[PDB]
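Enquirer: If you scroll down you'll find the structure; I have some questions about it.
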Amino acid sequence: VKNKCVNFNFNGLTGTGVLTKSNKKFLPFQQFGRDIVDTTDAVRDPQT
Amino acid sequence: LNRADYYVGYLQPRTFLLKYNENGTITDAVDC
Amino acid sequence: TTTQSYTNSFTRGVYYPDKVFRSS
Ligand SMILES: *[C@@H]1O[C@H](CO)[C@@H](O)[C@H](O)[C@H]1NC(C)=O
Ligand SMILES: *[C@@H]1O[C@H](CO)[C@@H](O)[C@H](O)[C@H]1NC(C)=O
Ligand SMILES: *[C@@H]1O[C@H](CO)[C@@H](O)[C@H](O)[C@H]1NC(C)=O
């Protein structure tokens, strides 16, 4: 649901927020992902 | 077989500060 | 056979410690 605030349980990682398209150059090994304060900010949908 | 290499080094437990580039890539690192 | 000459490594041998994207 890329644009509506949602409770997510992505691979055990529970939390709440919104999901939008991202161009993060996640080289093909980068997964959970985070930010400057090291807080999960970008999860590559494992299925897609 | 059929018919100038072997560069070996040993790593150590050290603290490093790594400079990341905008595309997620490591441009420079400094050994504290 | 082989030789065992020494060589400075300079700034070399740095790998991504984990798989987390980081920018700036
Ligand atoms: C699983 O995901 C991969 C990567 O998107 C895809 O290539 C593959 O066809 C998927 N498998 C099934 C059974 O949907
Ligand atoms: C070894 O020799 C064979 C026969 O000429 C050749 O096909 C093969 O590619 C050679 N292998 C290497 C590593 O040069
Ligand atoms: C980041 O990647 C893009 C796409 O390859 C490139 O145009 C840009 O110059 C890169 N930025 C840096 C700072 O290297």
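Going by Swiss-Prot, the residues shown for chain C are 20-23, 27-46, listed in order.
When the header is checked for method, it gives electron microscopy, 3.2 Å.
Every residue gets a Cβ built from N, Cα and C, even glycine.
Got these off Swiss-Prot a minute ago, pasting:
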- C:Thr20 to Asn: In strain: Gamma/P.1 (VARIANT)
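Have a look at these and tell me how they're positioned relative to everything else.
Expert: All protein chains considered, the CB of C:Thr20 (variant position) has 2 other CB atoms within 10 Å. In three-state terms derived from DSSP, C:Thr20 (variant position) belongs to neither a helical nor a strand segment and is classed as coil.
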